[PDB]
Amino acid sequence: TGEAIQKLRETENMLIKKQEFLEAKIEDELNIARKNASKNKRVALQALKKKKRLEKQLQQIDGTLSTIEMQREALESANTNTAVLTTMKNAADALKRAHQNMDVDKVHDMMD
């Protein structure tokens, strides 16, 4: 049902924690590199190597997140149309009754 939007959030919301988790570990690795940049090339390079891979995990979480967002915004659209189109036709039904009754009044005059 529309509850699908509920699972799209919470999913999206969990995905932001992953996103904030990576951003966290990225600056973490970065600060390791900073403090070992000149004193310890080995450790510094392991950091930048971990950082570069974390950043990659962040891109495809970003791309995935926006993908999630749009499907939520596609459900929202289709969810409103569901209401709009039912009242839209309900109206055209009522309107057709008006036009129908009119046509029956004319035929009722032919009864003379």
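We number chain A the way Swiss-Prot does; in order, the residues shown are 18-129.
Structure method, as recorded: X-ray crystallography, 2.8 Å.
For all residues, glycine too, the Cβ spot is worked out from N, Cα and C.
If you check Swiss-Prot, you get these features:
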- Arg70 to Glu: Prevents homopolymerization due to disruption of electrostatic interaction (MUTAGEN)
- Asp79 to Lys: Unable to rescue null mutant phenotype, probably due to disruption of electrostatic interactions required for homopolymerization (MUTAGEN)
- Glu86 to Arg: Prevents homopolymerization due to disruption of electrostatic interaction. Abolishes binding to l(2)gd1. Unable to rescue null phenotype; when associated with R-90 and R-93 (MUTAGEN)
- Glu90 to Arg: Unable to rescue null phenotype; when associated with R-86 and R-93 (MUTAGEN)
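Locations of recorded Swiss-Prot features on the structure.
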residue: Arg70; record: mutagenesis position; Cβ within 10 Å: 12
residue: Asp79; record: mutagenesis position; Cβ within 10 Å: 13
residue: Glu86; record: mutagenesis position; Cβ within 10 Å: 14
residue: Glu90; record: mutagenesis position; Cβ within 10 Å: 11
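Taking the C-alpha positions, the distance from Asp79 (mutagenesis position) to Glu86 (mutagenesis position) comes to 10 Å. If you measure from the Cα atom of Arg70 (mutagenesis position) to that of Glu86 (mutagenesis position), you get 25 Å.
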